[PDB]
Each structure stands twice: as structure tokens, then as C-alpha cells.
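**Q** One structure is given below, represented as C-alpha cells, and several questions about it will come after.
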Protein chains: 2
Amino acid sequence: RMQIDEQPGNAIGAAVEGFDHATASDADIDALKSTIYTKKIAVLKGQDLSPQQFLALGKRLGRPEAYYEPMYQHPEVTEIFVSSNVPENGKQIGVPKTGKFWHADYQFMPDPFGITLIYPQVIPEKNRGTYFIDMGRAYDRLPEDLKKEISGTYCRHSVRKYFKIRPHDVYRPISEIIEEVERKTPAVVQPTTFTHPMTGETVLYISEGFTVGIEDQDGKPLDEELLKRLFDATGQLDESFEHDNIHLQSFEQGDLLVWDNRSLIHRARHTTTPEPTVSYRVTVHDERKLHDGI
Amino acid sequence: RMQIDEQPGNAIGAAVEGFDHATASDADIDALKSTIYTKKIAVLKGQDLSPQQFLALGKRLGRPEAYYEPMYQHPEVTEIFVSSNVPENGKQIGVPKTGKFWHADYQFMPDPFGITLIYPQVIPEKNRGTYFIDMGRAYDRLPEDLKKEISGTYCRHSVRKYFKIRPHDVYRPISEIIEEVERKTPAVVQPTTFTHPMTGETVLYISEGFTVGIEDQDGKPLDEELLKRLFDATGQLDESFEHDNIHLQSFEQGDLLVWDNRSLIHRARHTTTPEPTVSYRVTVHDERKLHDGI
Ligand SMILES: C[C@H](CC(=O)O)NCC(=O)O
Ligand SMILES: C[C@H](CC(=O)O)NCC(=O)O
Ligand SMILES: [Fe+2]
Ligand SMILES: [Fe+2]
């Protein structure tokens, strides 16, 4: 019964009714994926799933990868990444209020996955949602001088700013954790732009949260002001979130968000209050790498 | 009944018998302090003290200052800093295995105290002790080219390497803690050498743990190799601890160590094993600042 209702023209997003991951056909999945690659966000409606069913759904779209730090993992389905501030039997499950910064998922890793799935569990009614920027479209809207300046350049991405302290880190000297992070997840180099392997779009692959430097073709660093100007032009420095590149995606119970993790950067919008909020995440590799240079 | 038995000649240290902090006279305290300033380490023998009595003893020597991070504090006497890996009723008291790096206490703070007191509580029999270097004597033993090179220079000291993660830091992004530490305890500048206000000695006031840069009189940084050469010449890079500047101080139950926190740097020697070890610390300001430029 799957019906895809794409937003008109250039507007981002699509709504998907009648989707049952257990009965959807191969053609259903291919159509769904194609909507993800061209409309960037697919909101599956009326999803009422167990953790095992959410994983099964992600497995229809590609190969799931479990987040590399175990404290994020759901206790029954290790492939599920949990953002939660609601204890269960008094125990912290997952990590509170993940993602409160512009990023693409796994951008700081050598081999980022193409598709992110979010299944919200507990949703505040007030100021909850996810901000998105389409960095393909943000590239196209760059001034021509900036496009020329970044041609041929490379960016370095690192988790070093937003790596979250883990329970066993208590009482350790902070430099030991800083060095461990650099050792286990060293900064990764990507071309500043790449060609989206599904659509052919040019994507400006940077985020304020993870992108820490930009450099010329030899790997010689450039003034970080160049990075700051790219963040500013693309809307990532606008603390009011009114910039034209920014799309605010809300969601209601039963929604399941699936989105293009090559093209989009995003940032969790949370309440300014201690209100319960829980989301489950599955992240999958599709039929191609992030770009064909991987 | 206090009797001070100073080690002969130039050898470091003294033993103190018959000391009762509650009955010792003003002349006893003045003699004890003078031994601390000239012999650098005073081991008080046969001390059998409650936490309140240990604080009272420190108060005979000067004005106690409580460590600025509360997780180190003894639960009854906030002025007592606790190094402990032995839980009490299951609860972590103090901080495990503090000081496993060369430093002077509070060297990273604007106004370091002159006297450190250690009252060991649980002592492993095997490889336990405290390494010390007399940085006055280490200065005098520097080659003449090095003495000239550091003349007029300044060093910056920071807790940024060995600040210990606190329980409430769990799940925070690490950059937020890094920035908090820089904000609350910014790096402090001291002259590279100063005149010991009690003895007139020239002290080379650096430690591998806290000293992060050296700079000329204008505050222009110098090559950090200059700092590395000072650490190397003074014995702080010798991982075998056999260098001639190094003194290993052991202790037995009832010992109470009191030492010159202007002249000495030190480093905890712990077992290579998970063996119980507990020490209490009181730190006091005496009649003068660290040096007369404070
Ligand atoms: C550091 C972030 C997780 C978080 O915000 O806690 N990494 C998420 C990801 O890249 O998939
Ligand atoms: C960071 C150190 C404490 C420790 O080793 O945990 N400061 C001790 C002091 O300066 O008095
Ligand atoms: Fe994310
Ligand atoms: Fe110390």
C-alpha cells in the first residue's frame, strides 16, 4: 500500500503513507530510496515498531552499522543508537540530547554511511524538531568567488569537539582522553566538494560541528577564515535559524525520518527545559560509498 | 618533646620525633618550619590523627586552603584533599591516584601555597613512595649556557593536561570541559626562576606536569625545545627515576610528610597493580607568598 507524496518542485521532503517494511516490495524500496536521494527527507507515517522491527526496516535499505562507542547502543539491538534523557529502571540508556550542533553523521569517520533513519520515541510538544541544510543546494548558492576559491581543496573532519565523556572516563586526566580520541578516530580528509553518486549533484561536505580545517591540494592548511566564510554563507552560523538554507523538520508520534546523509547536515532542536525526549537511530550503507573517491 | 633530626650536610630531609601538634610550642613550630625551608622534607613520626586533628596540625603551620575542585574533599573536613582508590560504604571518596606526574602543588594557580602536608592512611608495602626533585638545587646544577638562556624569561603553567574528569562531566562534549578549564583556571605566568623568600635560593619553577610554555620578557613564546631541555637536564624526563636530582621518599604508618612546595616538585609512585592506597592532604599558606613578585 506504499504511497509517496513528494513536496512540489524544489521544496525539500516527502511523506510516505502505507509503508510496512515487512511486506514492501523490492520496487517499493527502490522507489523509497530514489525519493530519499532526490527529496533528501522521507517521513514514513504511522510507524508503530519494536526495536527489532526498526532494525529490520533499516536492513531493507542497506547494511546497518552500529555506532562505534557502545554507550550509545540500545540494550537489546546494538545497531540502534539512542538519544535519551529518560532513565529506564533508573539506568541511563543511550546518551542525552545528541547532535546539538551542525553535522553530517559519521563525517569524522573514513567511510560514512549514506542513509540516516530516526524513529522518535518520546517527543516534546513545544520546541522539538531537527534543523536541516541541503549542502548540495548550499553549494550551488555559493557566490562564484567562493566556489572558485574552494576548487581543488580538501577539508579535515574530527570528532574532537563533540566527543562525549563516557562513564569510565571519570577521574582520568583529560589529556589522556583527548589523545585517545585522536588515536582511535584521527581526523579524516575528504575533498571539500564531491559528486553525489546517486544524483550527480555537487555537495559541499562541511559542517561546523566536525570540519576542523581546510587545505590546498598538497595538504597545506589554508586560513581557517575560509572555513568560517563557508559556514557563514551556508547558514551554519545563524543562531536564529532563519537563514534561507535552513529547513525545520518537525515530527509527530509514528513518524520515522529517513534522510540523505551525503547531502544533508542537520542539528537537533531541543527544548530549553528538562523535558523527556527519546529518539532511536539506525544508520545504513547503501549501494555506493559516500563518494566514488572512497 | 619535639626533636628534629636533620639529615647530614646537603642530604635532603629530616625526621621529627615527639611532635604533638596540640602541645607543641611557638618555638617548636618556628623550628619545624625552618627545617622545612632548609631540609625541604620533614617526616613527622608516630602521628595517629583524626581528620580534624590533621587539619589542626596544618593550621599550626599556616592558613589552610581547600582544593578548588570539591570532588577531592574529605566528606567531614573540606580542607582535606583525598587521594583514594578505596570506596567507603561503596562511595568514591576523593580521587584515585592523584599526582602521577611531576608537579608542584597549585603551580597552575595565581597564588600557590608554600607548604604541602601528606598524611598517608593506607600504604601498599611494595612499590609506594613519592619522588622529589629540589628545583633550587636543580637550578644550581644547570649548565651555565642554560642558566644564561633562561635569564629574564617567564613560564606559563596550566592544569589543562592533568585536570581530572568529574562525575557530572559524563555525556558532556569534551570541548565544553576544555573551555571551562581554560576559563576558570587560565594559564598563569611566573618568572622562570625566583628567589625563595625564606632561604634566598634561586628556584627553577617548572614542572613537566603543569608548565606548558616558556617566553621572553615581552611574553613572546620561545621554542618549546627550551622547556624540554630544562625538564631533561633537571631529571624530569628520566622514566627510570635514577637521575641524581631524584630523591625517593618512602613512608610507613604514622609518618606525616611536610615539605617545601616552593622548592620541590614531586610525583606519586604507585604500584603497577590495583592495591589499596589512601592519602590525606592539607596545603597551607605561610608568612610569605610563593615569591615576592606575587
Ligand atoms: C558525536 C556524535 C554523537 C553525539 O552527538 O553525541 N556523533 C554522531 C554521528 O556522527 O553519527
Ligand atoms: C591536578 C592535580 C590533582 C590531581 O593529580 O588529580 N592538582 C593538584 C595540586 O596542584 O595541588
Ligand atoms: Fe546526527
Ligand atoms: Fe601533588
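Think of each number as a place in line: the chain as shown, counted from 1.
Recorded method for this deposit: X-ray crystallography, 2.2 Å.
The backbone N, Cα and C atoms fix where each Cβ goes, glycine too.
What Swiss-Prot records for A:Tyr67, A:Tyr72, A:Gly99, A:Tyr106, A:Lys164, A:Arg281 is (3R)-3-[(carboxymethyl)amino]butanoate binding site. Annotation comment: Swiss-Prot describes A:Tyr67, A:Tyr72, A:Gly99, A:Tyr106, A:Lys164, A:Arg281 as (3R)-3-{[carboxy(hydroxy)methyl]amino}butanoate binding site. According to Swiss-Prot, the feature Fe(2+) binding site maps to A:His103, A:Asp105, A:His266. Swiss-Prot gives this note for the published mutagenesis A:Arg128 to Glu (Swiss-Prot position 127): Decreased catalytic activity. The mutagenesis experiment A:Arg128 to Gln (Swiss-Prot position 127) is recorded by Swiss-Prot, whose note states: Decreased catalytic activity. For A:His270 to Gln (Swiss-Prot position 269), Swiss-Prot lists a mutagenesis experiment annotated as follows: Loss of the ability to produce both INBA and succinate from CABA and 2-oxoglutarate. The annotation 2-oxoglutarate binding site is assigned in Swiss-Prot to A:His270.
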**Q** Give the sequence-ordered set of same-chain residues, not counting A:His103, A:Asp105, A:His266, with Cβ within 8 Å of the centre of the Cβ atoms defining the Fe(2+) site.
**A** A:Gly99, A:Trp102, A:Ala104, A:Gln107, A:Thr116, A:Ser207, A:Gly209, A:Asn261, A:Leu264, A:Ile265, A:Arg267
**Q** Please state whether DSSP places A:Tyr106 ((3R)-3-[(carboxymethyl)amino]butanoate binding site) in a helix, a strand or coil.
**A** coil
**Q** Against chain B, with Cβ pairs under 8 Å, which of the binding-site residues A:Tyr72, A:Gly99, A:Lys164, A:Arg281 show up? Give them in sequence order, please.
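**A** It is A:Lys164, listed by sequence.
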**Q** Let's check the environment of A:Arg281 ((3R)-3-[(carboxymethyl)amino]butanoate binding site): how many other CB atoms sit within 10 Å of its CB?
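**A** Step by step: centre on the Cβ of A:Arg281 ((3R)-3-[(carboxymethyl)amino]butanoate binding site), count other Cβ atoms within 10 Å, giving 24.
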**Q** Just to be sure I understand the contacts, which recorded positions have a Cβ under 6 angstroms from any atom of ligand 1? Candidates are A:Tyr72, A:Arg128, A:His266, A:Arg281.
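**A** Checking each Cβ against ligand 1, none of them comes under 6 Å.
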**Q** A:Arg128, A:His266: which of these recorded positions has the highest Cβ count within 10 Å of its own Cβ?
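**A** Ranked by Cβ atoms within 10 Å, first place goes to A:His266.
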**Q** For A:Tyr106 ((3R)-3-[(carboxymethyl)amino]butanoate binding site), which residues in the same chain are close in space, meaning a Cβ under 8 Å from its Cβ, but six or more apart along the sequence?
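**A** Long-range Cβ contacts: A:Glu65, A:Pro112, A:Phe113, A:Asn261, A:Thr283.
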**Q** Around A:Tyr72 ((3R)-3-[(carboxymethyl)amino]butanoate binding site), how many other C-beta atoms are within 10 angstroms of its C-beta?
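**A** The Cβ of A:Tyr72 ((3R)-3-[(carboxymethyl)amino]butanoate binding site) has 21 Cβ neighbours within 10 Å.
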**Q** Let me know the DSSP-derived helix, strand or coil state of A:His266 (Fe(2+) binding site), please.
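**A** Note: A:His266 (Fe(2+) binding site) is in a strand by DSSP.
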**Q** May I ask which of the recorded positions A:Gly99, A:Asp105, A:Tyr106, A:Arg128 have a CB within less than 6 Å of any atom of ligand 3, listed in sequence order?
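**A** Within range of ligand 3: A:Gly99, A:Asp105.
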**Q** I want the residues beyond A:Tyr67, A:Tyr72, A:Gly99, A:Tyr106, A:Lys164, A:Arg281 whose C-beta is within 8 angstroms of the mean position of the (3R)-3-{[carboxy(hydroxy)methyl]amino}butanoate site's C-beta atoms, in chain order.
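**A** Filtered neighbour residues, in order: A:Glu69, A:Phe81, A:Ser83, A:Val95, A:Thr98, A:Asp105.
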**Q** Any idea what the Cα distance is from A:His270 (mutagenesis position) over to A:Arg128 (mutagenesis position), rounded to a whole Å?
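**A** Distance (Cα to Cα, whole Å): 5 Å.
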**Q** Sort the recorded positions A:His103, A:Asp105, A:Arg128 by C-alpha distance from A:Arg281 ((3R)-3-[(carboxymethyl)amino]butanoate binding site) and give me just the closest.
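**A** Its closest listed neighbour, by Cα, is A:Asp105.
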**Q** Using Cβ-Cβ distances, find the residues under 8 Å from A:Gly99 ((3R)-3-[(carboxymethyl)amino]butanoate binding site) that belong to the same chain and are at least 6 apart in sequence, listing them in sequence order.
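**A** Looking at Cβ-Cβ distances below 8 Å from A:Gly99 ((3R)-3-[(carboxymethyl)amino]butanoate binding site), excluding near sequence neighbours, one finds A:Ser83, A:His266, A:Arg267, A:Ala268.
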